[PDB]
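In what follows, a single structure is set out as structure tokens and then discussed.
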Amino acid sequence: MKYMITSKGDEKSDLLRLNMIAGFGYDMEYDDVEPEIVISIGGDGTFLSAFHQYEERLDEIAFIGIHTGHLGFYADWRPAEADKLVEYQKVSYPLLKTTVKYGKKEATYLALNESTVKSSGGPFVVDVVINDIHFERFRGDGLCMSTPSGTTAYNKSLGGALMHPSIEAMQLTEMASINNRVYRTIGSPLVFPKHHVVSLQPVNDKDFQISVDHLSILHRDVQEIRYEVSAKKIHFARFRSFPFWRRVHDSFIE
Amino acid sequence: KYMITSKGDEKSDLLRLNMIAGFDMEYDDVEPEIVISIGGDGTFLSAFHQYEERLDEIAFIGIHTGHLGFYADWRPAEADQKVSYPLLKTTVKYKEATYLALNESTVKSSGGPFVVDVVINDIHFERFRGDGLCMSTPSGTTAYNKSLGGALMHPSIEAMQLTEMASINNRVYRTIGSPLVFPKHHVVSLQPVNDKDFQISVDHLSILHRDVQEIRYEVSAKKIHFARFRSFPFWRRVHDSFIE
Amino acid sequence: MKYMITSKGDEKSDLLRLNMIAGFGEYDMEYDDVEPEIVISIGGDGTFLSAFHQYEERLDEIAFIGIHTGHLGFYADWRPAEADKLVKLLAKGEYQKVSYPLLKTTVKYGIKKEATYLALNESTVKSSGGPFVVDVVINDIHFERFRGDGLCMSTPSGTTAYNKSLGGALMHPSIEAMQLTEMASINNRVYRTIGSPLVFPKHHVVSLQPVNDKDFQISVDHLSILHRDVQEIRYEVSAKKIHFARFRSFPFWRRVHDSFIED
Amino acid sequence: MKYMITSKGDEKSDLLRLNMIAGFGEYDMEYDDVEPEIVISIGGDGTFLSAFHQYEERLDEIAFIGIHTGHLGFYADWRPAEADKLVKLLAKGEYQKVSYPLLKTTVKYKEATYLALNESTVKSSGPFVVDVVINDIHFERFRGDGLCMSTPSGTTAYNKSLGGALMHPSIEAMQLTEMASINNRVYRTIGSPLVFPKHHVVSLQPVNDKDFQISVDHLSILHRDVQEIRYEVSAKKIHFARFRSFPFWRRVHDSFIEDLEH
Ligand SMILES: [N-]=[N+]=NC[C@H]1O[C@@H](n2c(SCC(=O)NCCc3c[nH]c4ccccc34)nc3c(N)ncnc32)[C@H](O)[C@@H]1O
Ligand SMILES: [N-]=[N+]=NC[C@H]1O[C@@H](n2c(SCC(=O)NCCc3c[nH]c4ccccc34)nc3c(N)ncnc32)[C@H](O)[C@@H]1O
Ligand SMILES: [N-]=[N+]=NC[C@H]1O[C@@H](n2c(SCC(=O)NCCc3c[nH]c4ccccc34)nc3c(N)ncnc32)[C@H](O)[C@@H]1O
Ligand SMILES: [N-]=[N+]=NC[C@H]1O[C@@H](n2c(SCC(=O)NCCc3c[nH]c4ccccc34)nc3c(N)ncnc32)[C@H](O)[C@@H]1O
């Protein structure tokens, strides 16, 4: 079938890539337009690029991650096992939908790890609105809405909770909240189920640094930033049994 | 067919009498379909553990005589569909003993250090050393779980959350630090290392267990049913409690 | 004696400034922004920080005074309505001086020369884009290899600021120390960090040494500039201290209570 | 000079203890367990804490030494394989002395005072609710499991597990950390750990219940009808015997980070 392979850039990834492509020279044809199997070689950062490269056809693509360096949560296959990889089950992980409104039109984005909103320099002040209901007035560095699979990324470093990627939900964590009598925040991470909409509304400044995984751009004149669990899912190709918690253990505990 | 529990104070007992007077409703504490709690969340917990054997045929209603609770959302000046929340199944192994929790289930030592092996799905995850561990229900996240640094999750999510209690987290006993949220059919097994005497607590019930071989945690198939008359959002209840 | 007054910029602060200057004009007070002995900041903590760095070359000859036109600050503890009593007490010289410790930041390059900075609140170091990875060396001894957003070294008085939002502890400004806090540490198998904030005494040096990237985004009291080809970043408690003019007694813990709990 | 040795209890501690006593049998060392000048602890930090309270009324005439039979401790810095060197070094009388600050715990109901090397915690006997007073000034009303006041050297103990900051023992201060605070509309607490210098008094005053489970280090007691719990940096200090540079941060490193040569 149709497939394609992306590379990190280093010699180890490109050499391993060419080594695998020649292996398919079976009934496998290389195609980067309409692939059925996308293979990422490098790390989680490399895998994220492959996700956004083919986010228009997530329903017809199974992803496979290979790490040339340290173990990743997406790139979970060693280069020494590249021979065996060249008949599988499909595992689906939830994604995050980020919608931005302006003063025009609106923009939507898909996240595999998380989406963060920070200030354009000074203090980040927004009103956190949960399901058309005011919850808190936040003041700090920013806010982080994480995917289940993305909880082991930025979310964890921010003191968030680790969620199993079988749970369809999203998690909101604080970034250096001042948390005083004027700007009282919840402090605890908040996990939202499906059909729940978290709305971030400006108070004074209208310019925000919205980031989606590995892409941070400046959005001017922002009226609203809404978060909710996307209906679209990312599909993986399961060959062996590598449990999520086991993958967490090998990463942080060892 | 229904029944009514009371906290113990005069305000709760007298209000209870008024509700009986209001009720083709036959008062039956044997096989009730409607259980009404009067007092607070603590009183509500007592009503839950009173009928664990018939949680599938009972809809609960909470009335707070004191401050607002997460389970008692009805003011006493209002005595005049079903919503299901997940539960936590706690199994202690020696003949095994099982317990159901509405808020959470914590395991501490019987005096000295608390040292166990955290096993996730028959696979060792970490060796814990500290005060103890806390496995919380979705609805119980706004309780002890929050104080321990745990995350707040909406009760519509069927899962369980494990949080640390003063982990030493060093070379020998490296822990994850972050709270862990486990879905359905996931089993967290806590296995002793040396001392096998632990102070296992289920919600408001803290009992001492001797000769413990294994403590297993998993989301129970049984769910607690509430009676929804109005619409009080979970996040609004969190807002009114911690954000004033 | 010689004095000067800085203003936030709004009408209220500027108005208060002119009236105080006229107030001092009734006594033996000379206005001088070049070599003053008393620097009065009118506005907020941010305004106070600007006045600090404006005269960081003569901190030994200056007693600072903060006046908050808005909400109460940790550096600006005087209300505008007390400006009249402030002038009269300043003119007589009826006040004692209280000293707060400062943080010394030293940046080394691939010999550029060598840059030094003084911080009243804190000094932070982050990357210039990607992952921030450095080796934390405490007193010429390797302590940890850090990977994350960055690191924040705070002064005692600066603990109630960015430090607190990062989970740092609150120290009384009488304690001569500095506090290092983590900024979103990945803290895994490869990059194991302490997690806990670290309080260092005087004469202790925390050296941050690069692993791959030499470019770092260093900020001193929100003066964030890009430093290229960085060889070393050293942290130590400065021998220089900031001097305040004390007329009454506003306890640090009360200022903490009035700011984060209730007022 | 006069010395004594405490033991954990196991075979390793008792055997190593006998070897040292016999080791001092070639030098001018008098063994005395009632009025010693050098107290040696064999076992762990728990053993050291026991040796501290055993001779806490003569802290001015005693320099302590710790030997860890198991993992590295913050008070037991010496290895069992270095016991041979310790005897000769102690006999030669060649060592500088290092002093660590202590925590003074006062319980009023007559007045009871306690000295802590690590920390002093106060819990309930149900909900623990007290009013935290800092220098005769109300700061917050706490509600949770309890409160922990830690010594500088004690910051690496329970204080670290509670999320407190690590302080160098050269700093004469004390640190207050929360224990499972509820922090809501009614009971708003600071959250952050608080570090107090000398001459600063932290007063814990009851709200409803007067009974509290007050613990000082290993000693966990129960005080009834408590009116006030006072915390302040004690004037008394514990003295150590230094032979070689073993930095505090190294002990922190070798305990929480990694120990590659072990
Ligand atoms: N604005 N201003 N003045 C700079 C002061 O801001 C304090 N400081 C900072 S400065 C670092 C920064 O760029 N943060 C992005 C958001 C932000 C900038 N300035 C803030 C001031 C208050 C609150 C948020 C910000 N962040 C924080 C922080 N999250 N919570 C508390 N306090 C901070 C820090 O003490 C610094 O000295
Ligand atoms: N009782 N007692 N033990 C004395 C030392 O134990 C230290 N201490 C304590 S005492 C409070 C307590 O009952 N903890 C329950 C579990 C436990 C007891 N002792 C431990 C020692 C190490 C680890 C866990 C325990 N907890 C802790 C704590 N989580 N992490 C570190 N160290 C602690 C505390 O500093 C005290 O100095
Ligand atoms: N036992 N009991 N009561 C039942 C509920 O009390 C809730 N729960 C507890 S019970 C554990 C305990 O023994 N804590 C000592 C102090 C305490 C006891 N009950 C409390 C209730 C509120 C606040 C403090 C206590 N602690 C906590 C906690 N620190 N912050 C929040 N909520 C808690 C917990 O959810 C439990 O299910
Ligand atoms: N790897 N990679 N690509 C970007 C991903 O990196 C993850 N991500 C980030 S991105 C936010 C950021 O700019 N942080 C500054 C330093 C940094 C950039 N990328 C990093 C990757 C690992 C560690 C630090 C950085 N920070 C973090 C974080 N502290 N700990 C864990 N993971 C993070 C985040 O999930 C993002 O999706």
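Counting starts with 1 at the first residue shown.
Recorded method for this deposit: X-ray crystallography, 2.3 Å.
In case you wondered, yes, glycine gets a Cβ from its N, Cα and C as well.
Taken from Swiss-Prot, the feature active site, proton acceptor applies to D:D45. Non-local neighbourhood of D:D45 (mutagenesis position): D:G66, D:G73, D:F74, D:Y75, D:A76, D:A157, each in the same chain, at least six residues away, with C-beta under 8 Å from its C-beta.
If you look up Swiss-Prot, you'll see D:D45, D:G46, D:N118, D:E119, D:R143, D:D145, D:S153, D:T156, D:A157, D:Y158, D:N159, D:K160, D:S161, D:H218 marked as NAD(+) binding site. Of all Cβ atoms in the shown protein chains, 23 besides its own fall within 10 Å of the Cβ of D:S153 (NAD(+) binding site).
For the published mutagenesis D:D45 to N, Swiss-Prot gives the following note: Only minor changes in the structure and a 10-fold decrease in the kinase activity.
As a published mutagenesis entry, D:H218 to E (Swiss-Prot position 223) appears in Swiss-Prot alongside the note: Twice less active than the wild-type. Its activity toward DTA is increased 2-fold. In sequence order, D:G46, D:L49, D:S50, D:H53 are the residues of the chain that are 6 or more apart from D:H218 (mutagenesis position) and have a CB within less than 8 Å of its CB. D:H218 (mutagenesis position) falls outside any helix or strand according to DSSP and counts as coil.
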Deposited-model gap closure distance - 4 residues unmodelled, Cα of D:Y109 to Cα of D:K110, Å:
7
Taking only same-chain residues 6+ apart in sequence, whose CB is under 8 Å from that of D:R143 (NAD(+) binding site), what do you get?
D:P127, D:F128, D:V129, D:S181, D:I182, D:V186, D:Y187, D:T189
Between the binding-site residues D:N118, D:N159, D:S161, where is the Cβ count within 10 Å the lowest?
D:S161
Neighbour tally for D:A157 (NAD(+) binding site), based on other Cβ positions within 10 Å of its Cβ:
23
Which binding-site residues from the set D:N118, D:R143, D:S153, D:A157, D:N159, D:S161 come near ligand 2, judged by a Cβ under 6 Å from any of its atoms?
D:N118, D:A157, D:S161
State the three-class DSSP label for D:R143 (NAD(+) binding site), counting H, G and I as helix, E and B as strand, and everything else as coil.
strand
According to DSSP, which of helix, strand or coil covers D:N159 (NAD(+) binding site)?
helix
What subset of the recorded positions D:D45, D:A157, D:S161 has a Cβ sitting under 8 Å from a Cβ of chain B?
D:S161
